[PDB]
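Data block below; observations after.
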Amino acid sequence: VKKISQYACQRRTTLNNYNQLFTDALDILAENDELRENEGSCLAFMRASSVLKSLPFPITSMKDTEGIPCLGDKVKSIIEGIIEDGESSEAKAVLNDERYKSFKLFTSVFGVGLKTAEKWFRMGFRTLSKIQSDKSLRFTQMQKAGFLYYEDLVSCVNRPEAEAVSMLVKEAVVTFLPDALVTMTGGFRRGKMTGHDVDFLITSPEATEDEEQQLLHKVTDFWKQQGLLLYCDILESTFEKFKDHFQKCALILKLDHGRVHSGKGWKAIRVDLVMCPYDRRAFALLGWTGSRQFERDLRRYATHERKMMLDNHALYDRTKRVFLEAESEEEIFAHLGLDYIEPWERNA
DNA sequence: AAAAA
DNA sequence: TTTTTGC
DNA sequence: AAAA
Ligand SMILES: Nc1ccn([C@H]2CC[C@@H](COP(=O)(O)OP(=O)(O)OP(=O)(O)O)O2)c(=O)n1
Ligand SMILES: [Mg+2]
Ligand SMILES: [Mg+2]
Ligand code: NA
């Protein structure tokens, strides 16, 4: 009776996944295609996984898949196999593949992506111990921090830790911009209990162009002085008012145990901060809330269904030849002709 | 890999 | 068939 | 170039 859209932005996806048996398998197959640089097959498995996550019931027969989009012949074979024996032979083969195991292990290090993981694999490396102890290898500053704080960063971040970080961010930010609005974005805004990092959007209604530019530098220098800044990379803005990203920083912060309301006495935490102009705060909030799949389908829907162009800074209508303004996420959804999807419903 | 053009 | 897939 |  319910006509499920192929777009994540036209579906409500909450964290209660009734099809984790199927989506864990589809996520593994997608990840393998990402590694094999098969972008098309990767995206097809990510879309199939995304739609199953939106279902209000578990798939228990092939009849249950009728009318569900993004499930082509290959994906239906995978679902059929899992219904048969409770296992995916396809995903099991990927989990036993040497290239796949190496890519997962290597990219688990902060600062190591697809290119460096592929380089290390082709050199014959298979373990992190052999990589770290090699005397010929050269590591980026990001990778050095990734190896030094590996156990802390791989253990992830819980809600009490995220809240403790939010307090630190807000305390530091109001010191330099007292009327600044600090919003936790990412997974935690979508209601997640855990995350690999804690993300924040910072905006100020009265700050000048220079004040807006200096905030991330002032806040990180303050933490550097305290000895809390374990890693810092500030990317200056490439945002153009009339046209690429907002001023942002990728950090590793020292989170003292005493600050967490839930050994060494502290934990290394990945933190990302984004500063945007006040008038673009709704576009940035929408972009940074995610999920990744929700954002990509929002942009795809805007292009293919509305002839509009959406990004973290603006919304442009190609037919009316006008930029559309928004003071809230609700106004962006209304401009696109979409029913409002709450942040906890964007877990596509 | 799936859906559209 | 070719093109697109956040771009 | 590469990591986000
Ligand atoms: N390819 C991406 C990656 C991220 N984002 C946006 C939406 C999510 C937000 C945060 O990026 P992440 O921190 O990796 O997202 P996450 O949702 O918070 O998940 P986690 O932080 O647990 O790794 O940035 C996006 O539009 N496209
Ligand atoms: Mg995050
Ligand atoms: Mg992040
Ligand atoms: Na990494």
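We number chain A the way Swiss-Prot does; in order, the residues shown are 147-389, 399-417, 425-510.
Determined by X-ray crystallography, 2.7 Å, according to the entry header.
Heads up, the Cβ atoms here are built off N, Cα and C, so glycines get one too.
Among the sequence features in Swiss-Prot, the mutagenesis site A:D170 to A is noted as follows: Almost complete loss of exonuclease activity in TDT-L; when associated with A-29 and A-473. Decreased transferase activity in TDT-S; when associated with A-29 and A-473. The Cβ neighbour count for A:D170 (mutagenesis position), using a 10 Å radius over every protein chain in view, is 14. For the recorded site, A:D170 (mutagenesis position), the DSSP three-state label reads helix.
The 2'-deoxyribonucleoside 5'-triphosphate binding site annotation in Swiss-Prot covers A:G333, A:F334, A:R335, A:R336, A:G337, A:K338, A:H342, A:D343, A:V344, A:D345, A:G449, A:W450. A C-beta separation below 8 Å, combined with a sequence spacing of at least six in one chain, links A:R335 (2'-deoxyribonucleoside 5'-triphosphate binding site) to A:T329, A:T451, A:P505.
What Swiss-Prot notes for the published mutagenesis of A:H342 to A is this: Nearly abolishes enzyme activity. For A:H342 (mutagenesis position), other Cβ atoms within 10 Å of its Cβ number 13.
With a 10 A radius on its CB, A:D343 (Mg(2+) binding site) counts 20 other CB atoms from all the protein chains. Swiss-Prot lists A:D343, A:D345, A:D434 with the feature Mg(2+) binding site.
Less than 8 angstroms from the CB of A:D399 (mutagenesis position) sit A:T384, A:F385, A:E386, A:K389, A:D473, A:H475, each of them six or more residues away in the same chain. Here the residue is the original one, while Swiss-Prot reports the published mutagenesis A:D399 to A with the comment Nearly abolishes enzyme activity.
Quoted from Swiss-Prot, the note on mutagenesis experiment A:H400 to A is: Reduces enzyme activity. Of all Cβ atoms in the shown protein chains, 16 besides its own fall within 10 Å of the Cβ of A:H400 (mutagenesis position).
Under DSSP, A:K403 (mutagenesis position) is assigned to a strand (E or B) in the three-state scheme. For the mutagenesis result A:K403 to A, the note given in Swiss-Prot is Nearly abolishes enzyme activity.
Secondary structure at A:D473 (mutagenesis position), taken from DSSP and collapsed to helix, strand or coil, is coil. Quoting Swiss-Prot on the mutagenesis of A:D473 to A: Almost complete loss of exonuclease activity in TDT-L; when associated with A-29 and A-170. Decreased transferase activity in TDT-S; when associated with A-29 and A-170.
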Check: same-chain CB within 8 A of Mg(2+) site center, minus A:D343, A:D345, A:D434: A:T331, A:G332, A:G341, A:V344, A:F346, A:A405, A:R432, A:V433, A:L435
Neighbouring binding-site residues, C-alpha within 10 angstroms of A:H342 (mutagenesis position) - of A:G333, A:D434, A:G449: A:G333
Residue among mutagenesis positions A:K403, A:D473 with least C-beta crowding, 10 angstrom cut-off: A:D473
Recorded positions whose CB lies under 6 angstroms from ligand 2, from A:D345, A:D399, A:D434: A:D345
